[PDB]
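These notes are about the structure you will find just below.
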Amino acid sequence: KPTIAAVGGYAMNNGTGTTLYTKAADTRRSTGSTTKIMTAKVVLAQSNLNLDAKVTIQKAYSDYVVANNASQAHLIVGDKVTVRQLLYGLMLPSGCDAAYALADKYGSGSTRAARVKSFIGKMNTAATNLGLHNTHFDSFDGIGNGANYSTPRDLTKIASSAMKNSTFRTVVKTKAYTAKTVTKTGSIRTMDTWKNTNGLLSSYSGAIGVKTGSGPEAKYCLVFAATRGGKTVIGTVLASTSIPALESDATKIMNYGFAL
């Protein structure tokens, strides 16, 4: 069994569900921005989903990332961004501003506050429905406020579920995406390219994902997935030392799972 720096780790064969690696796999820990995996899953589950629908960027979303010192996609207030573009902004640079836009959009309620509350409720319901017992969300990005934890095992199940969606899969393996949005005056703005923070996409042969995570207590986390010769390994590493350490941990676990 490989030795990793992360305090928590887990991996399984995505196809069969067989656990391939474990390390404090069921110990609750802050998820940080990896929570966005659930945010995306909930959105993609909406029956009234229209990926081409345009959402106006509110000043609230920009103030939010500032007030919470959160990673952002640099969405400009007044811009009209499609739900699909928001999914890229959410998953590539870890846009907490995009997370707010999606929660506001897909939560139920007559006000923004009521809608974000409703959305977070859907995230918890989604976890429950997956049979999870060690996952809880009090925010839509894992950076908001309250209790936001999961476990390497729970998070891997969430990601596996999300990977069943073709849009999710596409977004998650994209290294770079340049959004062309509509400004408040009708012209089309070419935003600075969004680069995926997941270094494994270009450093690990066969890497398909999923997503990085960070936060004051979420330090450096990573939900990874790779496919090699018809076998897909998916897993999570929580609370690693550094970025390089994080990628090495994920690499070791995946290489181990592929050899078994």
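Residue numbering for chain A follows Swiss-Prot, covering 32-291 in order.
Cβ coordinates come from backbone N, Cα and C, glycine included.
Look at Swiss-Prot and you will find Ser64 tagged as active site, acyl-ester intermediate, backed by experimental evidence. Contacts of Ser64 (active site, acyl-ester intermediate) defined by a Cβ separation under 8 A and a same-chain sequence distance of 6+ are given as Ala101, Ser102, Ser125, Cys127, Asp172, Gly173, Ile174, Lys242, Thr243, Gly244, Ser245, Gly246, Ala249, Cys252, in order along the sequence. Secondary structure at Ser64 (active site, acyl-ester intermediate), taken from DSSP and collapsed to helix, strand or coil, is helix.
Among the features that Swiss-Prot reports, active site, proton acceptor is placed at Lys67. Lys67 (mutagenesis position) has a Cβ environment of 27 other Cβ atoms inside 10 Å.
Take the CB of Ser125 (mutagenesis position) and look out to 10 A: across all protein chains shown you find 29 other CB atoms. Under the heading active site, Swiss-Prot lists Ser125.
For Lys242 (substrate binding site), the number of other Cβ atoms no farther than 10 Å from its own Cβ, over all displayed protein chains, is 28. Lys242 (substrate binding site) carries a strand DSSP state (E or B). Taken from Swiss-Prot, the feature substrate binding site covers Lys242.
Among the mutagenesis experiments that Swiss-Prot reports, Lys67 to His is described with the note: Almost no activity.
DSSP assigns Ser125 (mutagenesis position) to coil, not to a helix or a strand. In Swiss-Prot, a published mutagenesis experiment is listed as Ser125 to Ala, annotated Almost no activity.
Annotation of the published mutagenesis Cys127 to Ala or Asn in Swiss-Prot: 10% of wild-type catalytic efficiency for aminolysis reaction, but increased catalytic efficiency for hydrolysis reaction; the original residue is retained in the structure shown.
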